[PDB]
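> Below is a structure I'd like to ask you about.
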Amino acid sequence: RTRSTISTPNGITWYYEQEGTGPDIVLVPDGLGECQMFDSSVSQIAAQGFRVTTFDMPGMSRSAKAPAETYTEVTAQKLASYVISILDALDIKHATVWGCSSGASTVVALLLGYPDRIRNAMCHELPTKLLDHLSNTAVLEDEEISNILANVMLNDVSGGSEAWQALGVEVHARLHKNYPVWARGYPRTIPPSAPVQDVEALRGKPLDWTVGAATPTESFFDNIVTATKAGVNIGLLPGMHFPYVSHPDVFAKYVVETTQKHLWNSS
Amino acid sequence: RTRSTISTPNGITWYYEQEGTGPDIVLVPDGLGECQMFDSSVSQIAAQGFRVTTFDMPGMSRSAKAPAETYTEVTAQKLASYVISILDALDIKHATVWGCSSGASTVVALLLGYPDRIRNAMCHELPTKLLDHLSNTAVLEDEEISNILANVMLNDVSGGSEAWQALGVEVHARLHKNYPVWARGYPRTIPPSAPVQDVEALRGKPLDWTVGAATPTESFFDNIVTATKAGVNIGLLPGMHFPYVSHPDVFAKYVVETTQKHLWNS
Ligand SMILES: C[C@H](O)CCCC(=O)CCC/C=C/c1cc(O)cc(O)c1
Ligand SMILES: C[C@H](O)CCCC(=O)CCC/C=C/c1cc(O)cc(O)c1
Ligand SMILES: [K+]
Ligand SMILES: [K+]
């Protein structure tokens, strides 16, 4: 496993990890931007004959050395441009991509905006609606935000409390710092940027969409409706918002099988 | 509120309730077949200018005087035929219908099978897949079944435990007796009978489909997919499997507003 940093012309110094040889699979984090959440799955996926790349997102965790524009007023389209920049730096020309949450928005924007670069995209629980209770955290003090959102992550959306806690002190200390950054740059601007207003643009695209099996129906109801309207493959993963944490083996198998499906269809 | 009984020539003596005057709205119970779950909402809906009818289902609660075939090997098509028989007996010629669970299967079967009789149907959380863990309760002893399913209702799918408990001791005593009847006669045969194999048959029909907002996505995921494929209105009610128990005012409002929408359209 390569663990290193790389700087892109847009001023971001990325922390990234890479393991394996074979077709490229890129795991884009959710809004918290923390790629250690992929640790177990990276090895399982790479072992099936893929080169797997992941990274902390700009302004978050180990990728914090970045211009303020990259973690304020954040949109799917901004994030997609940043991901393209690190793929360029790493000489990854053709990638399968995964993303959850703002990462889901990002990978659909990637697929639509850079079709020559993206073999297929897997999106999970893509936020399309403004949620005032999240947006309103942005005006609180840093420690108040971190306390509130740490609680929300563990109790409301982790999909597995034991697994979430078992990420450990080092990861959670990084998440603690990230929560105010996410709170002030994401909730207000990510949902209106969702690249799913044009249903016909999605039709026929190599997109595989999932929602958590245990997630309350109302949370990503709109995803299921939108995917079905566009004829896009839609299904479920165990857990809720973080299947790569709660169910890393099932997650890895899904990513491998889905990538294999598209490698067959490509030929 | 009229509370009475009526006997249909298929051998069922129904317990039923009616309140109000105006267009007919009929509330079909879920598989537990217990119409006291509608008590609050019946009054609220009727007050908006409707005649509201509901009833215990065959073999359940106060409608227990019924032949074994009406509560064993139960299908959506069987239940639809029974509901038509009581509508006939009460001289209800054109009805808006609500149903959840097996009641949802029933009202879709009613709409498709008897389009002249059904103004519009509201279906909620319609089961289309066999669940082994539910089917397997059919071979346990009665008291084992009641203990298991009473817990599942209270703690897993009620959508509001306080409201569920507040149905009261008499209701839960009736449910206690119903759980084994439901276990033996419904889970194994209701889902394969789901009238949703033909999406094109649903298209353009006066159907409004809901799922509980708090229900785990995987429970009625298929409902949302099927409704969307057919272009059928699909949305959410608060709670889970029993919105008429957990959120009776919201439930009543939904039934009234949906009926009014279709009265305008017609
Ligand atoms: C992991 C996630 O990317 C960031 C933490 C917030 C969270 O998990 C809440 C549940 C999912 C909501 C995502 C969401 C919701 C919004 O209204 C706006 C937005 O930008 C993202
Ligand atoms: C109230 C409900 O009508 C009867 C109690 C069982 C329950 O609530 C479990 C959750 C919803 C499942 C209904 C269901 C599931 C099946 O596999 C087969 C079937 O016939 C009905
Ligand atoms: K697993
Ligand atoms: K209510």
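We count from 1, first residue shown onward.
The backbone N, Cα and C atoms fix where each Cβ goes, and this holds for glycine too.
Residues annotated as zearalenone binding site in Swiss-Prot, with experimental evidence given as evidence: A:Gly31, A:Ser101, A:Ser102, A:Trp182, A:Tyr186, A:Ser219, A:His241. Experimental mutagenesis is annotated in Swiss-Prot for A:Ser101 to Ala (Swiss-Prot position 102), with the remark: Abolishes the catalytic activity. If you look up Swiss-Prot, you'll see A:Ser101, A:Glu125, A:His241 marked as active site. Quoting Swiss-Prot on the mutagenesis of A:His133 to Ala (Swiss-Prot position 134): Retains about 70% catalytic activity. Quoted from Swiss-Prot for the published mutagenesis A:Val152 to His (Swiss-Prot position 153): Maintains the catalytic activity for ZEN but shows a 3.7-fold increase in specific activity against alpha-ZOL. Quoted from Swiss-Prot, the note on the mutagenesis of A:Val157 to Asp (Swiss-Prot position 158) is: Strongly reduces the catalytic activity. Looking at Swiss-Prot, the entry for mutagenesis of A:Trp182 to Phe (Swiss-Prot position 183) says: Almost completely abolishes the catalytic activity. A mutagenesis experiment is reported in Swiss-Prot for this position, A:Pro191 to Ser (Swiss-Prot position 192), and the note states: Strongly reduces the catalytic activity. Experimental mutagenesis at this site is recorded by Swiss-Prot as A:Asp222 to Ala (Swiss-Prot position 223), annotated: Retains 37% catalytic activity. Under its mutagenesis annotations, Swiss-Prot gives A:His241 to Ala (Swiss-Prot position 242) the following note: Strongly reduces the catalytic activity.
If you look at the structure here, what lies around each of the features I listed?
Non-local contacts of A:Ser219 (zearalenone binding site) by the CB criterion (under 8 A, 6+ apart in sequence, same chain) comprise A:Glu125, A:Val211.
Following the DSSP three-state reduction, the secondary structure of A:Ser101 (mutagenesis position) is coil. Note on A:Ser101 (mutagenesis position): other Cβ atoms within 10 Å of its Cβ, all shown chains, come to 23.
The secondary structure of A:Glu125 (active site), as reduced to three states from DSSP, is coil rather than helix or strand.
The secondary structure of A:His133 (mutagenesis position), as reduced to three states from DSSP, is helical. Using a 10 Å radius centred on the Cβ of A:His133 (mutagenesis position) and all shown protein chains, the other Cβ atoms total 9.
Secondary structure at A:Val152 (mutagenesis position), taken from DSSP and collapsed to helix, strand or coil, is helix. Sequence-distant neighbours of A:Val152 (mutagenesis position) (same chain, 6+ residues apart, CB-CB distance under 8 A): none.
Counting every protein chain shown, 20 other Cβ atoms lie within 10 Å of the Cβ of A:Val157 (mutagenesis position).
Of all Cβ atoms in the protein chains displayed, 27 besides its own lie within 10 Å of the Cβ of A:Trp182 (mutagenesis position).
Counting only same-chain residues six or more apart in sequence, the Cβ atoms lying under 8 angstroms from the Cβ of A:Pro191 (mutagenesis position) belong to A:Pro127, A:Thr128, A:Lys129, A:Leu130, A:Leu131.
All chains included, 17 other C-beta atoms sit within 10 angstroms of the C-beta of A:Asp222 (mutagenesis position).
DSSP assigns A:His241 (mutagenesis position) to coil, not to a helix or a strand. Here the Cβ of A:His241 (mutagenesis position) has 23 other Cβ atoms within 10 Å, regardless of which shown protein chain they belong to.
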> By CA distance, which of the recorded positions (A:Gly31, A:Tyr186, A:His241) lies nearest to A:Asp222 (mutagenesis position)?
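So, of the listed recorded positions, the one sitting closest to A:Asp222 (mutagenesis position) is A:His241.
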> Determine, using Cα-Cα distances only, which of these binding-site residues is closest to A:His133 (mutagenesis position): A:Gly31, A:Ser102, A:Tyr186.
A:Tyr186
> Which one is it, among the recorded positions A:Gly31, A:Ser101, A:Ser102, A:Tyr186, A:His241, that lies nearest to A:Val157 (mutagenesis position) by Cα separation?
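If we rank A:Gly31, A:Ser101, A:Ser102, A:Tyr186, A:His241 by Cα distance to A:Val157 (mutagenesis position), first place goes to A:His241.
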> Would you give the longest CA-CA distance, in whole angstrom, between residues of A:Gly31, A:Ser101, A:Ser102, A:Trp182, A:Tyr186, A:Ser219, A:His241, the set recorded as binding zearalenone?
19
> Count the other Cβ atoms sitting within 10 Å of the Cβ of A:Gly31 (zearalenone binding site), across every protein chain shown.
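By my count, 27.
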> Among A:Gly31, A:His133, A:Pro191, A:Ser219, A:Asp222, which recorded positions lie by ligand 1, judged by Cβ under 6 Å to any atom?
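Checking each Cβ against ligand 1, the ones under 6 Å are A:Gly31, A:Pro191.
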> For A:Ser102 (zearalenone binding site), what is the tally of other C-beta atoms lying within 10 angstroms of its C-beta?
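Its Cβ has 29 other Cβ atoms within 10 Å.
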> Using a Cβ cut-off under 8 Å and a sequence separation of 6 or more, which residues in the same chain sit near A:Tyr186 (zearalenone binding site)?
A:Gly31, A:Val74, A:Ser102
